[PDB]
There are 2 protein chains.
Amino acid sequence: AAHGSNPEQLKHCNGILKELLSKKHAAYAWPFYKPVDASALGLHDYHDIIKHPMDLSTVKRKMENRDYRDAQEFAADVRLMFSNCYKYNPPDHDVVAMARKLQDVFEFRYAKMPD
Amino acid sequence: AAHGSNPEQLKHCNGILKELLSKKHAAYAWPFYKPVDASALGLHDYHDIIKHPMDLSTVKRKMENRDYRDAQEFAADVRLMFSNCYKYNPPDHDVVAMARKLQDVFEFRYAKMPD
Ligand SMILES: O=c1nc(Nc2cccc(Cl)c2)oc2cc(Cl)oc(=O)c12
Ligand SMILES: O=c1nc(Nc2cccc(Cl)c2)oc2cc(Cl)oc(=O)c12
């Protein structure tokens with residue numbers, strides 16, 4: 001159901017995406033810039049636990065390829081990225097605190113979606 | 001695409017839903033128990049700002065009526081509820097702090113989804 005709102009809402013999503021990637025948030029966004037390299041980090045159970053990896057460079061490639069048909073699809077991916085982090089890591093890990101901070105940035109601006 | 005996982009994942013979702021409704025979290029979940037009554041609260045702009053209201057009693061009715069076909073649909077509704085709160089209220093409002101606490105409960109247990 002391609003709504004006329006979809007392109008305008010996808011622009012807002014792209015703006016959020018640019019912000020998450022910006023230096024404003026780099027101190028806590030950086031773990032999510034690129035796909036988790038499980039072997040390089042010694043996390044040999046990561047791909048058994050996480051069945052759908054996601055990261056901001058993948059979200060960016062999808063946006064640039066016009067893969068997302070609506071804001072909801074884009075939001076599901078960004079939230080999947082954070083969920084994977086909450087699934088794999090103990091709740092008191094530093095990367096979890098970073099994920100919650102970035103997700104806070106994401107959720108509050110996603111909530112400002114034009115409609 | 002009804003996967004064989006969908007009913008088992010929908011059980012996990014129903015467990016999350018029961019937990020969000022439980023007395024364990026009542027001190028911060030209560031604003032989300034029932035649909036926002038905008039007139040009763042004097043929020044005469046609420047339904048201009050919020051185009052898709054959502055609350056836990058609606059999520060519960062949908063679950064009981066077998067409206068959700070998958071965990072993703074259920075998660076989109078719960079997150080919509082929180083997003084509506086972040087959209088309408090100033091970020092330093094008490095209800096926003098409550099929403100973030102409840103959403104924390106939701107996201108960390110949603111991340112434990114069987115798969
Ligand atoms: O989201 C994650 N991002 C990262 N980034 C990362 C961390 C250290 C070095 C480099 Cl090059 C990248 O690593 C993770 C490790 C674990 Cl255990 O879980 C995760 O969810 C993530
Ligand atoms: O989610 C919300 N839940 C509530 N509950 C609520 C608040 C006071 C009394 C009663 Cl009976 C219910 O009120 C809200 C007011 C505003 Cl401004 O925004 C909101 O998002 C919400």
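Heads up, residue numbers simply count up from 1 along the chain you see.
Cβ atoms here come from the backbone N, Cα and C positions, even for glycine.
Here the residue is the original one, but Swiss-Prot notes a mutagenesis experiment at this spot, A:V36 to A (Swiss-Prot position 376): Abolished binding to histone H4 acetylated at 'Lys-12' (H4K12ac). Around A:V36 (mutagenesis position), taking its Cβ as the centre, 20 other Cβ atoms fall within 10 Å, counting all chains. The DSSP secondary structure for A:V36 (mutagenesis position) is coil.
Within 10 Å of the C-beta of A:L41 (mutagenesis position) there are 9 other C-beta atoms, taking all protein chains into account. Following the DSSP three-state reduction, the secondary structure of A:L41 (mutagenesis position) is helix. Swiss-Prot lists A:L41 to A (Swiss-Prot position 381) among its mutagenesis entries, and the accompanying note reads: Reduced binding to histone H4 acetylated at 'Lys-12' (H4K12ac).
Annotation of the published mutagenesis A:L43 to A (Swiss-Prot position 383) in Swiss-Prot: Reduced binding to histone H4 acetylated at 'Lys-12' (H4K12ac); the original residue is retained in the structure shown. Cβ neighbour count for A:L43 (mutagenesis position) (all protein chains, 10 Å cutoff from its Cβ): 16.
For A:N89 to A (Swiss-Prot position 429), Swiss-Prot lists a mutagenesis experiment annotated as follows: Abolished binding to histone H4 acetylated at 'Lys-12' (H4K12ac). Long-range neighbours of A:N89 (mutagenesis position) (same chain, six or more residues apart, CB within less than 8 Å of its CB): A:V95, A:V96.
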